[PDB]
Amino acid sequence: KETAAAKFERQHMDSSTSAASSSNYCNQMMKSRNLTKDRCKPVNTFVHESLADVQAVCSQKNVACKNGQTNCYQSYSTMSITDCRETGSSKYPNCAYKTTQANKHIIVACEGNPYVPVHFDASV
Ligand SMILES: [Cl-]
């Protein structure tokens, strides 16, 4: 059983590249992080920053989560991210994604001891 913290890392961290360099990034990544196994995950963001930088967000600007809980945090600074969203034609198991590279603030929900990201709420 994956911890919530480990699931976050698998779904959202990509420290290995500074940015998506092709329009096929999302197709490539969604597959390999096993986010298309059972169904096409519809929306998923990858963050191209160190794990330390992403964990540090839990110490930054406290905001409400979409769900009304108040354990979310917005990064003071922008981060390099890639936004992956399934195209309207996509059908499992031939999952297809639009890739959008950007520099935006991230908002994550944090939980636990240590107090670490367990959900990606949005980018700004
Ligand atoms: Cl979950």
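By Swiss-Prot numbering, chain A shows 27-150, in order.
Method on record in the header is X-ray crystallography, 1.5 Å.
Keep in mind that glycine also has a Cβ here, set from the backbone N, Cα and C atoms.
Copied over from Swiss-Prot:
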BINDING   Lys33, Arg36, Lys67, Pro68, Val69, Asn70, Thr71, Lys92, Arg111  substrate binding site
MUTAGEN   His38 to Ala  Loss of activity
ACT_SITE  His38  active site, proton acceptor
MUTAGEN   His145 to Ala  Loss of activity
ACT_SITE  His145  active site, proton donor
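Every protein chain shown contributes to the tally, and the Cβ of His38 (mutagenesis position) ends up with 19 other Cβ atoms within 10 Å.
When the C-alpha distances from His38 (mutagenesis position) to the binding-site residues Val69, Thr71, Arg111 are tabulated, the minimum falls on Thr71. In this structure, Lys33 (substrate binding site) is part of a helix by DSSP. Long-range Cβ contacts of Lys33 (substrate binding site) within its own chain (separation 6+, distance under 8 Å): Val144. Closest to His145 (mutagenesis position) by Cα-Cα distance, out of the binding-site residues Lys67, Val69, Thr71, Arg111, is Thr71. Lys67 (substrate binding site) falls within neither a helix nor a strand when secondary structure is assigned with DSSP, and so counts as coil.
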